Amino acid sequence: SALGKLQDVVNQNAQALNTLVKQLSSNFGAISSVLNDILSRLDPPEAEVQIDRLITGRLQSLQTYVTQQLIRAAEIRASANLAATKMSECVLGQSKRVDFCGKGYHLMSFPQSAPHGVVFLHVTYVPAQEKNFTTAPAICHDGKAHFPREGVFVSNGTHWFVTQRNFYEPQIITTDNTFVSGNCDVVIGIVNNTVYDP
Amino acid sequence: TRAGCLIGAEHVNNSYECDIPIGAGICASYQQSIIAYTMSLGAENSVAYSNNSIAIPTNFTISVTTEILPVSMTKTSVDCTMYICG
Amino acid sequence: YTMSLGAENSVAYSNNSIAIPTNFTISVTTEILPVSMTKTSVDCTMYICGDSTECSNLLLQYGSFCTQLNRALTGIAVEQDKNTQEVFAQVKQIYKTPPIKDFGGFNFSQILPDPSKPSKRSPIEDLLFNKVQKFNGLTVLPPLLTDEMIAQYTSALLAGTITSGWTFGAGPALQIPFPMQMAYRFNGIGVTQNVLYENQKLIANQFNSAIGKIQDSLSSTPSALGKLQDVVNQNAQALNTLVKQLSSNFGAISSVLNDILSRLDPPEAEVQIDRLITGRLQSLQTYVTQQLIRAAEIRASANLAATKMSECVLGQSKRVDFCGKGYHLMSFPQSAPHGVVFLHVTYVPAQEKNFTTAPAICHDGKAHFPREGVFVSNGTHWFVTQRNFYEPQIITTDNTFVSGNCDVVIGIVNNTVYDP
Amino acid sequence: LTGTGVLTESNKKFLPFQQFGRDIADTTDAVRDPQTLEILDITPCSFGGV
Ligand SMILES: *[C@@H]1O[C@H](CO)[C@@H](O[C@@H]2O[C@H](CO)[C@@H](O)[C@H](O)[C@H]2NC(C)=O)[C@H](O)[C@H]1NC(C)=O
Ligand SMILES: *[C@@H]1O[C@H](CO)[C@@H](O[C@@H]2O[C@H](CO)[C@@H](O)[C@H](O)[C@H]2NC(C)=O)[C@H](O)[C@H]1NC(C)=O
Ligand SMILES: *[C@@H]1O[C@H](CO)[C@@H](O)[C@H](O)[C@H]1NC(C)=O
Ligand SMILES: *[C@@H]1O[C@H](CO)[C@@H](O)[C@H](O)[C@H]1NC(C)=O
Ligand SMILES: *[C@@H]1O[C@H](CO)[C@@H](O)[C@H](O)[C@H]1NC(C)=O
Ligand SMILES: *[C@@H]1O[C@H](CO)[C@@H](O)[C@H](O)[C@H]1NC(C)=O
Ligand SMILES: *[C@@H]1O[C@H](CO)[C@@H](O)[C@H](O)[C@H]1NC(C)=O
Ligand SMILES: *[C@@H]1O[C@H](CO)[C@@H](O)[C@H](O)[C@H]1NC(C)=O
Ligand SMILES: *[C@@H]1O[C@H](CO)[C@@H](O)[C@H](O)[C@H]1NC(C)=O
Ligand SMILES: *[C@@H]1O[C@H](CO)[C@@H](O)[C@H](O)[C@H]1NC(C)=O
Ligand SMILES: *[C@@H]1O[C@H](CO)[C@@H](O)[C@H](O)[C@H]1NC(C)=O
Ligand SMILES: *[C@@H]1O[C@H](CO)[C@@H](O)[C@H](O)[C@H]1NC(C)=O
């Protein structure tokens, strides 16, 4: 069922064609669905009446088919446009768009050929094995408020570290990985710690 | 049910992922006999929120997922005159 | 009158002048999108022939037209549940907010479910829901997901967004203090995190006010949900038209099938019936075709709504005007009748003032460029500041970088770069 | 006036000259009984998809 999305397209079109063909067996009020039988039995003055009934029915059947194909074609076009977007993005570049190039943090994608369609293998980074830390919006040191330049301030229960947000990597808090703005009397939840100067 | 009268399926209190949709939150599945149930929207997950607690991944995995999209349709062509009149 | 395209606004452009916001506001805007359409179902044979066997037998002479019509409407009905699922069922777990709503001053009581209500809807969702044939074979099938279930998906998305930010939309839900989450979202728009913390009280107040405005704006603006009402009106109108067509003769002696059958014998009755079948079949084909075209429009809207759930809600967007006007911070989904409402929270620059600027500073014969911000002058002194929020720092070697000499950059100015 | 359905007592305020009524579909949904002058509502016999 994995490729049901492609099989459904094939099935819908095959079904539409089969329906169109079957309609040729309908009388539509005529003495016969077979045009040759009408012509072999009747002269034009009467044959034309029976034929007119078949033309109306068959023309209507064909119009129905074409209309459905145009509507269906529009759906396929929209899908193709999405597939094209996911080729430029995802494959020919890294996407920042959530769930656009798979679930998780998109790294890269690889296209694969498929019957009347395309298959994308999306490679994503998925965070795992998280653990609880105590955090703070800022560190108070020398009466000044220090903020992390890239990561977040976390405590393992005894010591404060600064770490990148998407992967635990507890670095010593230093003046080279923080910046200062304002004093310690402004930030709510600011904690007292030491900021190391190399 | 709201959808109508469902006969032959055994209604149960246990909620499961929807298999065959009936309507109005009701689904049916084969579990053996056919049963009816109110579909689950997923397991509940309480986040350990506080004003000073953060969760940080110490590991990660590389996941590969498959996305399948239609690109083209069979290029059918119908000869109107032949179809109608042979 | 000749319509205005807007007020004229001359920008005070020059080769050395920059305007920089000294303040900002938190704006909340509402985007309303159709997600689903009423799942109508028409019994072709009953619509055309009622319970007449004589008509039904004539209807068979037309082949499988009724099968196609029943199938097309069924296909639409299925799509409508798919549309809803794609938009709302984007979370595998049902997340819950904590008993204690302490988010650092940020009040979400208007978007979170109200526990005092049997419907378990938010104050805003309740408002949205308050704002917005059978006998002829035209029935309506219920949605797979009831309003209650859609509300549950929405509340799960809200709980996730509030307590774990966008992490739950990528992997596991990782808790984070709301103020800290907002700080990350400020960084995401080119505004340093200290701006969030230093103005945390102000920002929470601007947010809380903006949310209150949303509820009042919707309440006092009946046309606000016109986009959802239009869908309802178009489908109701189509059904009413379809029913009315049963009163047409289409050349027959009577639009009433029973009257034809009670008066005429088959040799003549079939002629009159054939006229009604042709007309009624044509009327039904017209209806179905319009529903398929309309369904496609709804599908496109649902796809957009789904995109704006993954983006905007389950993450911060960089796309302009995609998640509201202004610099997107975050979004909150709300359940609505046959659709979704997004409350987009954006950062909007305010109270800008004129500064003199320069592409580089010349010092010690070398050209210094800002690492993150822009060099600005208040009339006597040069500072380096972040581009989206005036915050004039001393120009130092720790916030600039050097490339080339002073004889290359056009408009370079002489100043002192401080070495700590 | 022929048809098939379920006959029930009507609560519709028929005027003395009115013989039958119609709904928004412009089909008969009520009749005046020609002998008793009782007003009856007409609904279709239970039906639906299976
Ligand atoms: C969050 O906002 C709501 C209003 O939207 C606050 O509820 C109001 O609280 C005041 C008391 O301070 C009452 O007089 C009002 O009648 C309440 N209104 C409603 C609709 O409940 C709620 O207290 C705020 N919560 C926090 C923590 O500030
Ligand atoms: C930035 O703008 C905000 C308003 O958007 C200012 O806060 C308001 O200040 C006035 C006093 O002038 C108070 O009456 C309002 O109640 C305040 N609003 C809020 C939500 O607190 C803020 O002072 C401005 N900051 C600067 C530097 O101009
Ligand atoms: C954090 O602690 C809470 C208990 O207070 C627990 O439920 C939660 O799963 C923990 N989270 C992590 C990542 O350990
Ligand atoms: C925190 O990390 C430091 C440095 O590795 C270690 O010495 C200390 O024991 C840790 N504290 C806890 C509670 O794990
Ligand atoms: C968190 O809430 C507690 C009250 O439960 C309060 O004492 C503490 O100061 C708060 N911390 C922060 C960072 O808001
Ligand atoms: C930090 O130390 C100062 C004294 O220098 C004290 O007044 C302040 O309360 C301390 N802050 C915290 C969070 O302990
Ligand atoms: C479901 O629960 C109700 C009580 O609310 C009980 O009466 C009923 O028998 C239960 N049915 C099943 C299949 O467990
Ligand atoms: C800058 O000065 C011009 C006048 O030269 C004025 O029109 C413009 O509004 C000023 N811009 C700001 C932000 O003050
Ligand atoms: C520029 O800023 C400095 C430092 O605050 C101040 O001393 C000076 O007067 C300001 N100049 C003007 C024109 O505002
Ligand atoms: C701006 O234009 C003036 C002429 O009007 C010129 O003298 C000045 O050097 C130019 N400054 C820059 C940075 O281009
Ligand atoms: C900067 O100073 C040098 C002399 O060291 C001078 O030649 C140059 O023109 C000055 N540049 C500006 C913009 O004043
Ligand atoms: C005959 O019909 C009239 C209504 O026009 C009714 O009042 C009368 O009672 C009926 N008589 C009998 C014997 O049914």
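By Swiss-Prot numbering, chain D shows 546-595, in order.
Recorded method is electron microscopy, 2.5 Å.
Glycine residues also receive a Cβ, built from the backbone N, Cα and C atoms like all the rest.
In the three-state DSSP reading, D:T547 (variant position) counts as coil. Per Swiss-Prot, natural variant D:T547 to K is noted as: In strain: Omicron/BA.1.
Under the DSSP three-state reduction, D:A570 (variant position) is assigned to coil, being neither helix nor strand. As a natural variant entry, D:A570 to D appears in Swiss-Prot alongside the note: In strain: Alpha/B.1.1.7.
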Practice item. Ten-angstrom check, please: count other Cβ atoms within 10 Å of the Cβ of D:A570 (variant position), all chains counted. Key: 18
Review point. Within 10 Å of the Cβ of D:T547 (variant position), how many other Cβ atoms are there?
Key: 9
